[PDB]
Amino acid sequence: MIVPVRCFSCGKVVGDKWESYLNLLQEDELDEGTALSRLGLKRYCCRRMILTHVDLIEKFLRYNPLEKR
Amino acid sequence: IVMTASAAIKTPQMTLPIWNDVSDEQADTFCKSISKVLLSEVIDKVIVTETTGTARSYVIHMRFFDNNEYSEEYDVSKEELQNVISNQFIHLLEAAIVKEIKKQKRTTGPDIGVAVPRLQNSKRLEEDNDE
Amino acid sequence: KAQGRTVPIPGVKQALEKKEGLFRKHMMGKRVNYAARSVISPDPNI
Amino acid sequence: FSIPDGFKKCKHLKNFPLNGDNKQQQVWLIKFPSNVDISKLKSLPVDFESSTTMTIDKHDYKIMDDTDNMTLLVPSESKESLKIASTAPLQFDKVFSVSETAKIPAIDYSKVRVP
Amino acid sequence: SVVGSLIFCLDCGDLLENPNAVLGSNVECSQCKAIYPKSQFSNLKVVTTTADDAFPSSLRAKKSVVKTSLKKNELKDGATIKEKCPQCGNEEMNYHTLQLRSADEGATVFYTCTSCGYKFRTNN
Amino acid sequence: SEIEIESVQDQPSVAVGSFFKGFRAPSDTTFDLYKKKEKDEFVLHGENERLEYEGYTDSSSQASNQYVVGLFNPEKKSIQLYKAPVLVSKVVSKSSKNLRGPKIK
Amino acid sequence: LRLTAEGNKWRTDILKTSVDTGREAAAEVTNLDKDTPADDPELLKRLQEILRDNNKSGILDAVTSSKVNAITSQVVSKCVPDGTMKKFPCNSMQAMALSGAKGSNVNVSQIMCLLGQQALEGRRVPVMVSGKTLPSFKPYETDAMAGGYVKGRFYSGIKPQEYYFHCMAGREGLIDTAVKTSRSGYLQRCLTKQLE
Amino acid sequence: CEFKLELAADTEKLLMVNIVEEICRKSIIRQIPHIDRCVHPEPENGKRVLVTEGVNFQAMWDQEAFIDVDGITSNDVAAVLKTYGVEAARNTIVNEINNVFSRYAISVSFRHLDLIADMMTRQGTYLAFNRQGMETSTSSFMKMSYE
Amino acid sequence: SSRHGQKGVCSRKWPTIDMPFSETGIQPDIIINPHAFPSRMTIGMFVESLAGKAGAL
Amino acid sequence: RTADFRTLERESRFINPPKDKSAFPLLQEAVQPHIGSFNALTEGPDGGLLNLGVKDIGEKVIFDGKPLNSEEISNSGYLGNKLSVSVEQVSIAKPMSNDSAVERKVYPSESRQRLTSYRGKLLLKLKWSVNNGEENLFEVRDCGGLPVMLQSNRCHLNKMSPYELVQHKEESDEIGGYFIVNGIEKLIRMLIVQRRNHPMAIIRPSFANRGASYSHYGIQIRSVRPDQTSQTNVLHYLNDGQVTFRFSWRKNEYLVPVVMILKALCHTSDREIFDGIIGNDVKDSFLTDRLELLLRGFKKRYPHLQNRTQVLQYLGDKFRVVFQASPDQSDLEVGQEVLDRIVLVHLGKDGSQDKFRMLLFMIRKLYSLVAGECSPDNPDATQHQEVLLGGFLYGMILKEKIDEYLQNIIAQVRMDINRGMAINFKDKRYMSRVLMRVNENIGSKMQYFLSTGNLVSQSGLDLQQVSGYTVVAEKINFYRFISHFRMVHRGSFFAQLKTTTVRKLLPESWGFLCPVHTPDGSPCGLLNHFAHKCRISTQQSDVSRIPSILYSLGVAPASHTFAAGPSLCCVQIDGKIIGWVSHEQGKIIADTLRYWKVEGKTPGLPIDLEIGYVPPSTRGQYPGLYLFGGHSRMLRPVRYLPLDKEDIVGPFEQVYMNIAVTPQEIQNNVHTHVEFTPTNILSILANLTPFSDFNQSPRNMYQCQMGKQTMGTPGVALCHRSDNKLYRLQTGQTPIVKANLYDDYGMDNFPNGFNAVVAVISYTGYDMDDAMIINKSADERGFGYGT
Ligand SMILES: [Zn+2]
Ligand SMILES: [Zn+2]
Ligand SMILES: [Zn+2]
């Protein structure tokens, strides 16, 4: 669904780094690796957390029984 | 054994302890002497020359393997072959031809229109080992 | 041993031999009191 | 008989040179596809056995020859229509069949098998 | 036309009856009442040989160009692995592999001794 | 070995009709040829005292294959070609045109 | 799971003799002197005779299997353990098999050396009416690989032909577990009721 | 071997080759009763033996010049019982059950097999563990709880 | 289970303080016993382990 | 520089569902045999299978109990007024809802939420012909709500782009292929059935135990009608030397002498039958005697039958009751009706000459099997089978229900004429009265089949089983759901057999049936899954232009040649024997056909055509050039070495074909084709397994079963669903280690797991063989949490 709060392995907050990661890939045009480093993710456990995140919530939200069309 | 105590076992066997004075060649010759020999085992070719004249003439020629070949492979003599053909085989052949003539004249053909017999848990059988 | 009626009602013989039978299902074997069932988990400290 | 509809009887039939003397006479049968034009070709290259080669307007052909039922009907007269050929039934001396053959390309191994 | 034990009409092609069943001197076709015979049909014969596969024997097997029987002595087990023999203590020990039970269950190994010839079955 | 052709006839003249293995016939009867007007279909018909002959051309074979018959010379080495249609001929007997009631019991 | 450069050299050299084995065994069962070529017309006719008979194919399979399995045993005896990069007690894969904790030297050899000949219902790989064991192999191919002999190991990986053949032998066991009507339930129930 | 067969004009067509073929594989040249084939296997634990695919002791008794008649083994328990007695059949049961387990390298104490064999031979016959063998048992309640 | 047919039941939910800790300061999310691999021969998982680590870094 | 994951591309597509062509075409190619099968029911040439089916069931006759009163022997013979009832056209409508006046569109989402069926109005133009069309009455009759397949010809979603699907409460890349019946998604399971229009020489001990002096040898051809209904014809070799024709009508088997069924088709002589079976091999004493037994036996048993008409009349007289064709139909009409409906139906009506040629070929193949010249064809092998698609099966049972529907109209009229007599057939009032006294709800009957899987039929079709034709399209996770539409079963009847040969993985399955993806235990080797690049034939085309190409390539016409046996090559196109050639030339034609097939220069030769060449062998398969183009065929793409272009291959032709796996393994003079990627031989789930070429065989198999049982993502449109039970992983993650085909199927839309730090360690003491440890602090942080 959404970006998890804290890394499953150690507990480093990762939830504030999702939207910032896409901005480093889009606007800054950086590679996956360097973008994660600039966010402050050096442990491979914290690295995979954001890198491997799917974000199905954006797909899920497109079905809204409260708004027409 | 335990469940049925069968008098009619699938593979009935006998273990025969051979002496020391009986050689490996002698024992193999003895094996041949007891082993069941069929006419099929000594025949190489059968040529039937069906000629109709005057009467259905059937010239049956029994081409066997060489005399020394089947005598060394089945321990069967030419005299032994003569007795079986002249007493068993011809009487068995005559009975088979007579039976085939009767079977030909009995039923002329299958009955047309009359139905004949057909040639030949469901979810449980489709369940995998983990299911 | 009774005539076919247009599955029939089971007789007292059928009651004693329903499946495995009254003797096998309720005498030789029985459901018991003061008993529990659970998935087993390993433990080297016990 | 008279049936089927749209079928007209053949009154005029061209002459066939049939004699069968003895320095002898030979009757040949040839099979041809609908794609090739018989009136265009005025010469046909053919040799004994299965080995044959032919090229008519980009298309390649092969004339299969076989030694060995069909019955030949030759017209005796235009009014007598058709009658069975005989000398003493009649069989063809040599039978041929034209088959369209295409040249399959050799595999470019140096281009397809790559380490 | 006459072919082997069969005889067909040259006019229609219907199979003609046996000369023994019908009346003597003359024979006729069921389709067209054609004048027959020409008396040149003769007492025909048909040479019928055995199936060659009809008599399966130890001698017929030996007549085959390829090896049909394996030697009693020349029988090498199925492979050899360096495993300690439980019988006395041997290095050379034969083996066999297959996957029994579930797809989750491990691989079963079937060991075989060389010194005595003792079979085995152990998963781990 | 290139063999030369003298003449080619695209008009009906000589025809070939396959019956069966061992066909003789009285060798005095006539066969009436018919034609229909891309590819022309031919029909053969003959009559006898005890027999009757009927032939036709295969629809799948006519449009795809073109059969020709020629006469060869041993000295001149020239062939006179004439188009011949192959007719699948069947022979009907006096025994034919025999039938029982349309509905029996 | 790794072999040393020395140990891996031994593996490739013993497995280099396995290519000849396929045709050698095929020439032995067929009975042909001087060891005829793999593309010999008389040999290919002789192998067809073998293909049509269940017994004749059995003699061919048992001879070729015993010969390729002898090549397997050689690879395993040389490479394990004298050719393994990491050695006992530190090589835990080796340690678990020797200690009896889990696994055997057979599993260890499939991982580090070769899977060997894939045996299906006592014989080799099933063959089509065309004489082909797979659409990739030549009809009546006199090669060990075509018969199901896997030179590949699970460490280095297995080729698609070997993969399909391993799939056959792997499933074969699970099929036997599905078709096994024999149960010890009633046999024990009959004894216990009379011996209680 | 050549022989001519004369049939009537009414017998007409017949497939003689197929008829002959079937009778040849049915015709026995020589057969010793109840025995099909006698083979020579590899000596079992050093013992020179011959394995028969059939059972007839009285026939083998005549082959005293080749076979040691006091050591002639057989897997068929009922056949052994009929000729050599209940104790011999009892010994065949303990040996045969042991062959089933020893092949799969499973060791079962002979104390178990001997008890099972003694229970099968308790009536001097060869009783099996089933409804038939059970008929000769005192407890009707035990019988009722079986089937 | 991993994508290599190595299924196992959850024996316990081990505390991070009691869990083995890496040089990096990471404690594993899941612990697989080494005695699983010699019988199953799931080497695909072994190469998946060093591939997944390389790709995460 | 790498084989990376699309992160920026993925998230953009999540927010923006495409308005153009949907992404991941392979996902739609997975449900291609399902949607295509149902699409061919109405759309395509000849007006679809359903219009062909009602054209094949024909008329249903009943006569009025009224006299002629003519000023006569005609009065006694007068049966009354004729009533021939049939169905000309069959219409299917997209799901609608009327409220009695104006109709409204009803979408699948509504059907799921309402817990109802996604039905479409079934219409069929009934023909009420009196006294052989002296007055005709037509009426378009509403025959209930027929359950429609999703994303098909009659579904509202088929046109819709990913954007439109989301706006209609469905998945962005919705596959379809299933039916919404009472809120439950149910699909028709694909079946493995005998390859159409091919004589199969089979040895079966079953054939012996049925009758007297019956052998193991026999021939079996599964003839299929253009409407996809099948009719199997079996040939039996009796020990007497007699050959009998076996068939089935209603649910009963019937036996007739082959020499009788031959003489009924077309007028022939005994020598024409002789030349037809025995070619130039006249000296073969084995054949010389067997054929004499047939011809003399027929002359002995039936001496009266001397012409084609008498034979047809004798056949009509004995089958007038079973075929129910009565009481004005002559024995000649009933006789021909038996032939047209039973004997080699794949060649159909106005093809009796073709049926005669094919029957003689079957007798020669039968005699080659008895002698040993020919090895028996294996029915369990992939080469001698095709795949009965769900949509085709649906069309077959529909044809059965409309046949029943017409029988019921006649039954009501028979009730009427046997009592009150009522009125005449020319009155529209009477027709309307009969029609509303007949149960016309075919929709409910078709809804039953999709709700129970139980096959209720008068013929029983050409299938052995009667249950489990339908299964719930289980959506516990997408991996299990997509595998359903790629799963194929041999048959429920085969599951209850001691034979292991059926379950055995064979080389014939290479690239068609996946070697990995098969369940453990009871369904092992029975419940197979197709390869990801494997395709199934929906129809046939350009088949009529191929004989012209063959005849030009040197194929001698079968009508003129008259020579048969294994000594010569037999050329056939969809079971239609067209000619005869030598075995040398036979391969030349087969190789040159493939060349002009891959080349886009030839208009009459399609790339999807199967060229099944069988070379001559010593006691091997029956040789011939058996070409195929028809429906249900198994097809796969390969790279053809000359020209370097794609070629479509079937399991029958592959057996003799040399296809290299990798281009580096291509051997000279012994290879004609090469694979595109070896990944083409595996299923979707089998390809998704990382480094599967490094794992032991049963572990790769168990992973397919595992991924199917995982708590992953069953969908994202859940707020508009009402399913029995769903399992949803909250924190889904994209695999770092993955096959590139994971993206090709867009599996990121449905994550099945999570990337975890896994240490291969024995430390806690609680982990050992079947037990593993999970981190407490990881679980506390939401690791592997599900709902
Ligand atoms: Zn972390
Ligand atoms: Zn006649
Ligand atoms: Zn030892």
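Chain E uses Swiss-Prot numbers throughout; the residues present, in order, are 2-125.
Per the header of the entry, the method used was X-ray crystallography, 3.3 Å.
Note that Cβ sites are derived from N, Cα and C of the backbone, with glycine treated the same way.
Per Swiss-Prot, the features are as follows:
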- E:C10, E:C13, E:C30, E:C33: Zn(2+) 1 binding site (BINDING)
- E:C86, E:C89, E:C114, E:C117: Zn(2+) 2 binding site (BINDING)
- E:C10 to S: Severe growth defect (MUTAGEN)
- E:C13 to S: No effect (MUTAGEN)
- E:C30 to S: Limited growth defect (MUTAGEN)
- E:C33 to S: No effect (MUTAGEN)
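This view paints the features noted in Swiss-Prot onto the structure.
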residue : record                : Cβ within 10 Å
E:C10   : mutagenesis position  : 26
E:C13   : mutagenesis position  : 23
E:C30   : mutagenesis position  : 22
E:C33   : mutagenesis position  : 20
E:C86   : Zn(2+) 2 binding site : 17
E:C89   : Zn(2+) 2 binding site : 8
E:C114  : Zn(2+) 2 binding site : 18
E:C117  : Zn(2+) 2 binding site : 11
Under 8 Å Cβ-Cβ to chain F, which of the binding-site residues E:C86, E:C114, E:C117? none
Counting distance between Cα atoms, which of the binding-site residues E:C86, E:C89, E:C114 is nearest E:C13 (mutagenesis position)? E:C114
Nearest to E:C117 (Zn(2+) 2 binding site) by C-alpha distance, among the mutagenesis positions E:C10, E:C30, E:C33, is E:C10
So which of E:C10, E:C13, E:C30, E:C86, E:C114, listed as recorded positions, have a Cβ under 6 Å from an atom of ligand 3? E:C86, E:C114
Calculate the distance in Å between the alpha carbons (Cα) of E:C33 (mutagenesis position) and E:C86 (Zn(2+) 2 binding site), and round it to a whole number. 89
Whole-number Å only: compute the distance from the Cα of E:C89 (Zn(2+) 2 binding site) to the Cα of E:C10 (mutagenesis position). 86
Of E:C10, E:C13, E:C30, E:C33, E:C86, E:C117, the recorded positions listed, which put a C-beta under 6 Å from ligand 2? Please answer none if none do. E:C10, E:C13, E:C30, E:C33
Between E:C30 (mutagenesis position) and E:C10 (mutagenesis position), how far is it from one CA atom to the other, in Å? 7
Distance between E:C86 (Zn(2+) 2 binding site) and E:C10 (mutagenesis position) at the Cα atoms, whole Å? 83
Where does E:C89 (Zn(2+) 2 binding site) sit in the DSSP three-state scheme? coil
Could you round the CA separation between E:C10 (mutagenesis position) and E:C114 (Zn(2+) 2 binding site) to a whole angstrom and send it over? 76
Apart from the site residues E:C86, E:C89, E:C114, E:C117, the 8 Å Cβ neighbourhood of the Zn(2+) 2 centroid comprises E:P87, E:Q88, E:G90, E:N91, E:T115, E:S116, E:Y119
Three-class DSSP secondary structure - E:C33 (mutagenesis position): coil
